[PDB]
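K.L.:
Mind looking over this structure? Questions follow.
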Amino acid sequence: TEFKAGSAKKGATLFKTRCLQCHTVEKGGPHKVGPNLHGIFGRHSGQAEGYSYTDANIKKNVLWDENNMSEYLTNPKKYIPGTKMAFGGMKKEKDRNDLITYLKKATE
Ligand code: HEC
């Protein structure tokens, strides 16, 4: 309801510049500092196997959807206190609409 589709292309580049240092999105891509994100939409938090999540992420048990994700990306630490995801956040909803739009396509 509060997530509007943006530019997948724009979102692709946001990812490269803000998420690529610690994550992969491809099916068969490895975990790095952060878990590979393929198929994240529809799954709950802390369920990628072979990855050592914090107690926080796990217990938060977030069901990932375009909407939740938006709030998460605004300020991960405020959303999941104790998370070791060291990203400050994405304040512009347009920047977030663009990235989730990319994510929504590339992690499927
Ligand atoms: C390293 C400096 C990171 C950057 C940059 C980004 N993320 Fe990340 N993320 C990182 C870690 C170590 C973890 C695991 C957290 C824990 O507490 O165990 C995460 C987690 C996520 C999640 C949750 C995944 C789950 O399976 O529940 C998501 C949805 C996620 N990361 C997405 C993501 C995006 C889109 C980013 C770019 C804007 C990004 N993160 C940055 C480490 C790092």
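The numbers used for chain A are those of Swiss-Prot, and the residues that appear cover 2-109, in sequence.
Using the three backbone atoms N, Cα and C, a Cβ is placed for every residue, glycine included.
Feature table excerpt (Swiss-Prot):
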type	residues	note
BINDING	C20, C23, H24, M86	heme c binding site
MUTAGEN	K78 to R	Loss of methylation by CTM1
K.L.:
When DSSP states are folded down to helix, strand and coil, where does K78 (mutagenesis position) land?
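P.N.:
In three-state terms, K78 (mutagenesis position) counts as helix.
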K.L.:
Suppose we draw a 10 Å sphere around the Cβ of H24 (heme c binding site). How many other Cβ atoms does it contain, all chains included?
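P.N.:
That number is 20.
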K.L.:
Please list the recorded positions from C20, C23, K78 whose Cβ falls under 6 Å of any atom in ligand 1.
P.N.:
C20, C23
K.L.:
If you draw a 10 Å sphere on the Cβ of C23 (heme c binding site), how many other Cβ atoms land inside?
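P.N.:
Summing over all protein chains shown, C23 (heme c binding site) has 14 other Cβ atoms within 10 Å.
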K.L.:
Quick one: pull the CA-CA distance for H24 (heme c binding site) versus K78 (mutagenesis position), whole Å only.
P.N.:
17
K.L.:
I'd like the number of other C-beta atoms within 10 A of the C-beta of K78 (mutagenesis position), please.
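P.N.:
That number is 15.
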K.L.:
For the heme c site as recorded (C20, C23, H24, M86), determine the largest distance between any two Cα atoms, in Å, rounded to the nearest integer.
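P.N.:
Max span of the heme c binding residues, Cα based, is 11 Å.
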K.L.:
Which are the residues of the chain, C20, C23, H24, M86 excluded, whose CB is within 8 A of where the CB atoms of the heme c site average out, their centroid?
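P.N.:
In sequence order, the nearby non-listed residues are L21, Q22, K33, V34, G35, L38, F88.
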